[PDB]
Amino acid sequence: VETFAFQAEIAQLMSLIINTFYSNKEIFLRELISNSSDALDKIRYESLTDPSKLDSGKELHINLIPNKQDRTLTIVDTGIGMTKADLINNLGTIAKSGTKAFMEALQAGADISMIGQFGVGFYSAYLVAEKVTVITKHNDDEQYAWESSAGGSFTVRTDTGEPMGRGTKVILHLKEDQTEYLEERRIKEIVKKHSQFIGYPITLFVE
Ligand SMILES: Nc1nc2c3c(F)cccc3nc(Cc3ccc4c(c3)OCO4)n2n1
């Protein structure tokens, strides 16, 4: 297990998301589905010039998996997936300029729901999750598990769980008072409201 410090700017973003009073938390789901859609567009596009990039799986989809026993909501996609370099360096680089833009917008009168427009919607997971684990596999790299409970650090390890083929699983370890996002009716409401035109099938698993 390797431990890394977030850049100060990303840490500050995560603290803002965790600390600001903001009742409209449900938007986290829209943001992670949008992230999945983006990742799926990428593999779909790349597969047009190189069909063998789909040898790791042809199905392009998003699954939403609630688990009351574990108190987790998992968003799974079969998108392009993330490399170790993404996890350690690249995502952070993109997040830095986005965080700065988002911060300035917020002071100008924007709200937290506009986070996605700045390319840092992933961190909205921390509206509802005390801990986020991300399992991811890109065609050019190994399966990795990224994990953070914020506090300024994240971990990366090689994953030895079930091999996933290709894509990303975002596992939300929900805060004690945010278990509404495990309820079938609540998840369906949120998807219908914010994600109804996503261009990939979204399957909400039942318990
Ligand atoms: N599902 C999914 N696939 C991608 C992704 C991807 F598949 C390729 C490149 C970048 C990506 N960025 C994100 C957003 C993201 C940002 C920061 C993160 C993260 C995911 O996981 C750990 O830190 N996602 N989310």
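Residues displayed in chain A correspond, in order, to Swiss-Prot positions 17-223.
Note: Cβ is positioned from N, Cα and C throughout, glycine not excepted.
Over in Swiss-Prot, the protein carries these features:
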- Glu47 to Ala: Strong ATP-binding. Strong interaction with HSF1, HIF1A, ERBB2, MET, KEAP1 and RHOBTB2. No effect on interaction with TSC1 (MUTAGEN)
- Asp93 to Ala: Impaired ATP-binding. Strong interaction with HIF1A, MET, KEAP1 and RHOBTB2. Loss of interaction with HSF1 and ERBB2. Los of interaction with TSC1 (MUTAGEN)
- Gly97 to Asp: Abolishes ATPase activity (MUTAGEN)
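DSSP gives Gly97 (mutagenesis position) a coil state; it is part of no helix or strand.
Among the mutagenesis positions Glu47, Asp93, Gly97, the ones whose Cβ sits under 6 Å from an atom of ligand 1 are, in sequence order, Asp93, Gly97. Each residue contributes its Cα atom, and for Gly97 (mutagenesis position) and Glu47 (mutagenesis position) these two points are 16 Å apart.
The candidate set comprises the mutagenesis positions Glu47, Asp93. Of these, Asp93 has the most other Cβ atoms within 10 Å. Look at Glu47 (mutagenesis position): DSSP puts it in a helix. Note: the Cα of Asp93 (mutagenesis position) and the Cα of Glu47 (mutagenesis position) are spaced 13 Å from each other.
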